Amino acid sequence: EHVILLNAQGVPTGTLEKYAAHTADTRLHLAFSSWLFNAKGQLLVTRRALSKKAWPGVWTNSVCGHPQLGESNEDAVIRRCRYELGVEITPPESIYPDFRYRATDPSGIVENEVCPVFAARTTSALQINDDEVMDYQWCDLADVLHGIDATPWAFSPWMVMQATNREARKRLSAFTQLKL
Amino acid sequence: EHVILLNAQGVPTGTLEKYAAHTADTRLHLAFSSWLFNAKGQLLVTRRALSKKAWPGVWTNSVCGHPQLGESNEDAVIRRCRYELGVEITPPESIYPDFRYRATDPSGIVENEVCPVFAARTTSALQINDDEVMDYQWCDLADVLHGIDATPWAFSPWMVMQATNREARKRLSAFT
Ligand SMILES: *[C@@](C)(CO)CCOP(=O)(O)OP(=O)(O)O
Ligand SMILES: *[C@@](C)(CO)CCOP(=O)(O)OP(=O)(O)O
Ligand SMILES: [Mg+2]
Ligand SMILES: [Mg+2]
Ligand SMILES: [Mn+2]
Ligand SMILES: [Mn+2]
């Protein structure tokens, strides 16, 4: 795998192997983030595997990843949902297109990303990939937002930032509707 | 270092080496749990090291451990506060003396304990042992209870159960 490198104005300049790209010195690159809801409208929260290079063992939103060369961001969402979670989804909706952030993890690994955010519904059962996700929960969005307000340090920082954006949060709410 | 095996009448029957004791088939043994506050009354929440055999990487109450043969519960707390957090404390106070639980961690490791719970105040600065603790936060007890109440899965199951016991929570709250 690789990442797509971006310059200061967020324009692509090339690619780098994925492991080598995440270090204490991470250059800006492209990513995506997605929030998944089941038919009942519950949000899927996940726990990153202990083997993940960045934020291992941390609770976070449904799925995070890196678009590969030739791939649309929405196609990367679909792929990682299948790879990490075994799960089929509805077409991802853009919910926070201009999200961008930089953060250092507990052992000093940096993430530095232009990271558009999406939401979607699951249309199949989960098949969790233990190489990527060690735990998960279906819950009510409102409860997650209250937890995020009370103890933000217990979640990944990108989860918290995305959840605290007003318009993003409105879309998450929309997805809490029960659907048949 | 060991754990103390307990029968149905809660009597020690023997010991097992501590690491070898915690498996997918963990048998009942003695432990303690402790909640630490500073002089200002802020609660210390800690995140277990990724190397811990049970619930690695998990946010939980201040300090947890295993009393040894012939050791008082209060002395075990003090010992682990020094070992894990390099911190001195006031005499531990009982908060939930009859707590007991069993739970399974994401990789299948079980804790199965008789685990009385205590509270204390720190009387020195932390000095972190990174073999035990990978992160920590000083916060307001009110906010931690709301977090436990809203997203209990973000915390260790034993922390949740202690905090959701009606009397334990009163005494934690009264404590600062
Ligand atoms: C999000 C913002 C987290 O850093 C993008 C990266 O997610 P990761 O899950 O860490 O990347 P992948 O390993 O490609 O899945
Ligand atoms: C607490 C309730 C966890 O089950 C008792 C044991 O805590 P640990 O922190 O895991 O024990 P030690 O490694 O002895 O410190
Ligand atoms: Mg990922
Ligand atoms: Mg301990
Ligand atoms: Mn990245
Ligand atoms: Mn134990």
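Numbering of chain B is taken from Swiss-Prot, so the residues present carry the numbers 4-179, in order.
Each Cβ is built from the backbone N, Cα and C atoms, and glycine gets one as well.
When secondary structure is read from DSSP and collapsed to three states, B:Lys21 (substrate binding site) falls in the helix class. The annotation substrate binding site is assigned in Swiss-Prot to B:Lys21, B:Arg51, B:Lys55, B:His69, B:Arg83, B:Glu87.
Annotated Mn(2+) binding site per Swiss-Prot: B:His25, B:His32, B:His69, B:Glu114, B:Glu116, in sequence order. Within the same chain, the residues at least 6 positions away from B:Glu116 (Mn(2+) binding site) whose Cβ sits under 8 Å from its Cβ are B:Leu31, B:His32, B:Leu33, B:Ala34, B:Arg103, B:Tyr104, B:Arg105, listed in sequence order.
The active site annotation in Swiss-Prot covers B:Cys67 (among others). According to DSSP, B:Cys67 (active site) is assigned to a strand segment.
Around the Cβ of B:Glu87 (substrate binding site), the number of neighbouring Cβ atoms within 10 Å comes to 21. Following the DSSP three-state reduction, the secondary structure of B:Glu87 (substrate binding site) is helix. Summarising the annotation, Swiss-Prot assigns Mg(2+) binding site to B:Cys67, B:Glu87.
Mutagenesis annotation in Swiss-Prot: B:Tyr104 to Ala, described as Reduces activity by 99%; the structure shown retains the original residue. Secondary structure from DSSP puts B:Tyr104 (mutagenesis position) in a beta strand.
Summarising the environment of B:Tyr104 (mutagenesis position), the number of other Cβ atoms within 10 Å of its Cβ, over all protein chains shown, is 16. Among the sequence features in Swiss-Prot, the mutagenesis site B:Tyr104 to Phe is noted as follows: Reduces activity by 97%.
Of all Cβ atoms in the shown protein chains, 18 besides its own fall within 10 Å of the Cβ of B:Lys55 (substrate binding site). Taking the binding-site residues B:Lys21, B:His25, B:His32, B:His69, B:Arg83 in turn and counting surrounding C-beta atoms within 10 angstroms, the largest count is reached at B:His32. Checking each of the binding-site residues (B:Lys21, B:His25, B:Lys55, B:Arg83) against B:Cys67 (active site), the C-alpha distance stays within 10 Å for B:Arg83.
Listed in chain order, the extra residues whose Cβ falls within 8 Å of the Cβ center of the substrate site residues B:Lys21, B:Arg51, B:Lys55, B:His69, B:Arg83, B:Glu87 are B:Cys67, B:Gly68, B:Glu135.
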